[PDB]
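Quick notes on the structure that follows.
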Amino acid sequence: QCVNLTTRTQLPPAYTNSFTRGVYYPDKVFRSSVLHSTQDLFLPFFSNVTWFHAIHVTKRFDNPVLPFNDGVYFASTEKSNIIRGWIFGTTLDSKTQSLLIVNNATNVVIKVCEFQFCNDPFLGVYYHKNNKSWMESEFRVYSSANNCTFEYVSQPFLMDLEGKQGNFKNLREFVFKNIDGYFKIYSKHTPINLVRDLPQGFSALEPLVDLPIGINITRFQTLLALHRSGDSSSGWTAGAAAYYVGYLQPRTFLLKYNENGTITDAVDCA
Amino acid sequence: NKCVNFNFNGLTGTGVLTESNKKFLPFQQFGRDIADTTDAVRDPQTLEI
Ligand SMILES: *[C@@H]1O[C@H](CO)[C@@H](O)[C@H](O)[C@H]1NC(C)=O
């Protein structure tokens, strides 16, 4: 069962500037001390990326249904692991094969299945005052799933889930691409000491997985956790969190490697 | 230390393999010198460069 939450204020959309962000290793070929030109789908330097916020203070619960043109760069400045995963598809209603990648309190699930995704997929954490403890309570994403082919579940772990106070600390940068029937996920991750922005700087993403799914992805959504400790659609908190979305386009970049294999500077030719 | 015809994960070539001081990243298999000519390869079985 799903409930569409209410008590959510409407603001415009917001936007920000991405400074030399969204650079990965185009290929798996180690190069050392070299100035390589490569043409591939990148996030242009000094681009504008869509800003989505999740702040307590409204409760600014952002999880809209965004397009997926040719790839997405997804950055998350988080503190308490509010963003949990993503969903990709065409219709999201089990008519067409969708994908979901979730990181619940225990496991990392990756399913390519015919989910009946509801309008407001999310996960819910419950906080106990009797003994202070946070743990996953609800998992509202999907109704039904009959035909499907690809599943993966990672070795169980124990995850924080607790809501800290302060500024954001963890930057999670992820690159999604769907090409040659391969869903390519590049990721990387960096301690930050900002308050509200998506840092500047350089950091090359390294590939994480290559799922051989071969589906037809045009839209996607993020899915993030809420805090509870009201009714079914009013009794929930957001938790500090922010995430930025960009949209890859075919570009020439001239990368620089170190004396190592790690990409230490790039320039967008256009 | 011998002229050998080698095949490392589809990468076919001819030459002599020797111990190398180069340090590859965990996700990098083979390294190319300038001009994109193969220069080093990590043997997948034991991850030796
Ligand atoms: C870049 O982002 C959006 C794209 O929709 C655009 O409206 C905006 O004016 C552009 N510039 C800045 C500074 O955001």
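Just so it is clear, chain B uses Swiss-Prot numbers, and the residues here are 536-584, in order.
Quick check of the header: electron microscopy, 3.6 Å.
Backbone N, Cα and C atoms are what each Cβ position is placed from, and that goes for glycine too.
These come from Swiss-Prot:
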VARIANT   B:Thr547 to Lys  In strain: Omicron/BA.1
VARIANT   B:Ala570 to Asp  In strain: Alpha/B.1.1.7
Task: Largest tally of Cβ atoms lying within 10 Å of a Cβ, found at which of the variant positions B:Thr547, B:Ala570 - done: B:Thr547
Task: In three-state DSSP terms, the structure that B:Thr547 (variant position) belongs to - done: strand
- [ ] Looking only at C-alpha atoms, tell me how far B:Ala570 (variant position) is from B:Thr547 (variant position), rounded to the nearest Å.
- [x] 18
